[PDB]
Amino acid sequence: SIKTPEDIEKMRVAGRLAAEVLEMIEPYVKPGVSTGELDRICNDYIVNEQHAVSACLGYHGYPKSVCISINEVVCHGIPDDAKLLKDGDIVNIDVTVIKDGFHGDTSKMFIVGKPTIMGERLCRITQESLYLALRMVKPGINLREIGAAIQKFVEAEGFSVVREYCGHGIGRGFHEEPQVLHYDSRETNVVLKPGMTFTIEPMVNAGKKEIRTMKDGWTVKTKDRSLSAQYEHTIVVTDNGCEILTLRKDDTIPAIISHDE
Ligand SMILES: CCCC[C@H](N)P(=O)(O)O
Ligand SMILES: [Mn+2]
Ligand SMILES: [Mn+2]
Ligand code: NA
């Protein structure tokens, strides 16, 4: 759908809150901390300080407030008091906040303690693939072209793109049309128009693209157990580009990307 200026302003607020959760949790992602504790810190912040709520809790039965995925886990990892972070781990924390009826969805990678060279490379390439897609967003571009670009870059850098999960429209609804694939698919044909709001959240594996879902129905891992990384941002298509609604201080790309001269 096409969001109104009123809707977009509310999404700026929700997106900003989601981003602030990631900025707040940063110092706590240390060796020895449990993912269960990280989840409580995030939830307490969202509820008590932001006066908002997690869109994850209860969604199709999801049991926690945020998703925390470690190493070979591709996405939707479930916070657990018994799971402790250790040196070398690459960790994704995915946050989705609802404020004033609108959603803000974002995630980033954190490397615990001493980074491994391939771990850093995978995360760097993954974020760059997101940035590349963000710089392409503007009315007239087709989602298929964006997906194709992400895939071309990821594969050119020696990695693979997860196919089963994708970005999505977002607003008063957690997931709305359209589907935002991170690869080139014949199924995709969506010409971007100003007012559209959606997420881009590429999942990149160091090894092969195939994944597997655990018995809990949420935890997704790489079939070959290789590392997997992901970064996500929520955006709105503007008259001549896009505006990132979940930008953080550590992002190295501006919030407004205009293609004007
Ligand atoms: C509880 C479900 C988690 C939803 C994730 N934010 P995404 O839709 O970005 O994978
Ligand atoms: Mn997310
Ligand atoms: Mn999402
Ligand atoms: Na991972």
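In order, the residues displayed for chain A correspond to 4-264 in Swiss-Prot numbering, which applies throughout.
Per deposition record, X-ray crystallography, 1.6 Å.
Cβ coordinates are placed from backbone N, Cα and C, and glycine is handled just like the others.
According to Swiss-Prot, the protein carries these features:
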type	residues	note
MUTAGEN	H79 to A	Reduces activity 100000-fold for the Co(2+)-complexed enzyme, but only 2.6-fold for the Mn(2+)-complexed enzyme
BINDING	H79, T99, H178	substrate binding site
MUTAGEN	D97 to A, E or N	Reduces activity 50- to 580-fold depending on the metal ion bound. Binds only one equivalent of the divalent metal cation with affinities identical to the wild-type enzyme
BINDING	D97, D108, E235	divalent metal cation 1 binding site
BINDING	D108, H171, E204, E235	divalent metal cation 2 binding site
MUTAGEN	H178 to A	Reduces activity 9000-fold for the Co(2+)-complexed enzyme. Binds only one equivalent of the divalent metal cation with affinities identical to the wild-type enzyme
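Cα separation, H79 (mutagenesis position) to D108 (divalent metal cation 1 binding site), rounded: 13 Å. Here the Cα atom of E235 (divalent metal cation 1 binding site) is found 4 Å from that of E204 (divalent metal cation 2 binding site).
Cα proximity to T99 (substrate binding site) (within 10 Å) is found for the following binding-site residues from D108, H171, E204: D108. For ligand 3, the recorded positions lying close by, meaning a CB under 6 A from one of its atoms, are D108, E204; the full candidate list was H79, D97, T99, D108, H178, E204. Excluding the listed site residues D108, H171, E204, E235, the same chain places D97, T109, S110, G170, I173, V183, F201, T202, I203, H236, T237 with Cβ atoms within 8 Å of the centre of the divalent metal cation 2 site Cβ atoms. With a CB cut-off of under 6 A applied against ligand 2, the recorded positions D97, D108, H178, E235 are reduced to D97, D108, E235.
Note on proximity: of the recorded positions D97, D108, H171, the one nearest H178 (mutagenesis position) is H171, by Cα distance. Apart from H79, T99, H178, the substrate site neighbourhood in this chain, defined by C-beta within 8 angstroms of the site C-beta centre, holds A58, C59, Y62, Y65, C70, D97, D108, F177.
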